[PDB]
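Colleague: Can you read through this structure? Questions will come right after.
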Amino acid sequence: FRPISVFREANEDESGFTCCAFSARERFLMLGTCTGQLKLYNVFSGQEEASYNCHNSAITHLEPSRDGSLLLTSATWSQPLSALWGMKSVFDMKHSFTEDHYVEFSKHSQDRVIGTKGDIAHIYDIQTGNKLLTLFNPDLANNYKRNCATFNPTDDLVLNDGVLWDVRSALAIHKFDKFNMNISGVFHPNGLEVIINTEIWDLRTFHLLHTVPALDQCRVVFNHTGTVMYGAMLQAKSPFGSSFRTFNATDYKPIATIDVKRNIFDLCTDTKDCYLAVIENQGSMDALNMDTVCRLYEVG
Ligand SMILES: CC(=O)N1CCN(c2ccc3c(NCCN)nc(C4(c5ccc(Cl)cc5)CCCCC4)nc3c2)CC1
Ligand SMILES: CC(=O)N1CCN(c2ccc3c(NCCN)nc(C4(c5ccc(Cl)cc5)CCCCC4)nc3c2)CC1
């Protein structure tokens, strides 16, 4: 991990980056802010290139479509809470997800959005904005406090609140046992494994393949090649602490623990997996304003 760049939000007494994701274009990071702005930055110079007010509360999440034409945002305390924006020609809102605190694109063909509202998953059509499905079963719910519903790599399975759903049949296939209070889990990019906190489950057998203690209370993200998995741990103002963990995605063997000594808001990689961008808070929770920086590392 060689530090390559650092910048803060342009012209602010206090810097309000809350989340990031690379665009299509390679040198250009997208960042959310505590004032609900979406901003485009040159990741090397720290130059602010553009600015849009998406919400009147802080941004928690953003996701660009692979084709560069669409963006998902989620906010903290806004109605609507999440939205889908078009980025071809004119930046404009296409649809809004009134009470979904989290949204993602479908993964194989990006024609759908999945939203989370507490313990409930919603799937929408991107073209119409219509709600196609509601995935919830009160008898099977885990009530994870940081539930985030997600599609698998082929878009035909969903994980919501520790329940595996078949999308075609809208049937719950399997409820995974509850072993923690917060983390609901993600699919491995290989399409065969599910990672729920410290447990790695085989999707074909539901056997336990690995325990990874260092993953406790981590939000897990994969690089674009699916070779490396990155975790930041929930704190006991940011949702994360000051360290991130990397693991070999194939054998789950720890690669590195990096303590940046500042609470982390987000991290992401470019599509070529050369760079890791981390949002780090220089201020404490108790500060009047936030004071985040975006730090860019070359991976080593
Ligand atoms: C030299 C070079 O490659 N560059 C040089 C700098 N670039 C720039 C410079 C200005 C941009 C701009 N503003 C021009 C007038 N509002 N708008 C947008 C769009 C946009 C994206 C995000 C946000 Cl938050 C607000 C607007 C995305 C594409 C079309 C719809 C607006 N993208 C730009 C990219 C990116 C790449
Ligand atoms: C009140 C306020 O202004 N703030 C300032 C803004 N805060 C922030 C800033 C960054 C966040 C973040 N980044 C990483 C992803 N982009 N992820 C998440 C979510 C999250 C958190 C923990 C876990 Cl295990 C699972 C999910 C995931 C996205 C939606 C909501 C919960 N929450 C954030 C809230 C919340 C408090």
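We number chain A the same way Swiss-Prot does; the residues here are 1080-1315, 1327-1390, in that order.
The deposited model was determined using X-ray crystallography, 2.2 Å.
Even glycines carry a Cβ here, placed using N, Cα and C.
Swiss-Prot lists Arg1247 to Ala among its mutagenesis entries, and the accompanying note reads: Loss of interaction with DDB1, no effect on interaction with TET3; when associated with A-1283. Among the mutagenesis experiments that Swiss-Prot reports, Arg1283 to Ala is described with the note: Loss of interaction with DDB1, no effect on interaction with TET3; when associated with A-1247.
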Colleague: Measuring CB to CB from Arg1283 (mutagenesis position), give everything in the same chain under 8 Å that is also at least six residues away in sequence.
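Modeller: The answer is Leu1271.
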Colleague: Measure the Cβ-based neighbour count of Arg1247 (mutagenesis position), defined as the other Cβ atoms within 10 Å of its Cβ.
Modeller: 8
Colleague: Given that 11 residues are missing from the model between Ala1315 and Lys1327, what is the Cα-Cα distance between those two, in Å?
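Modeller: Across the 11-residue gap, Cα separation reads 11 Å.
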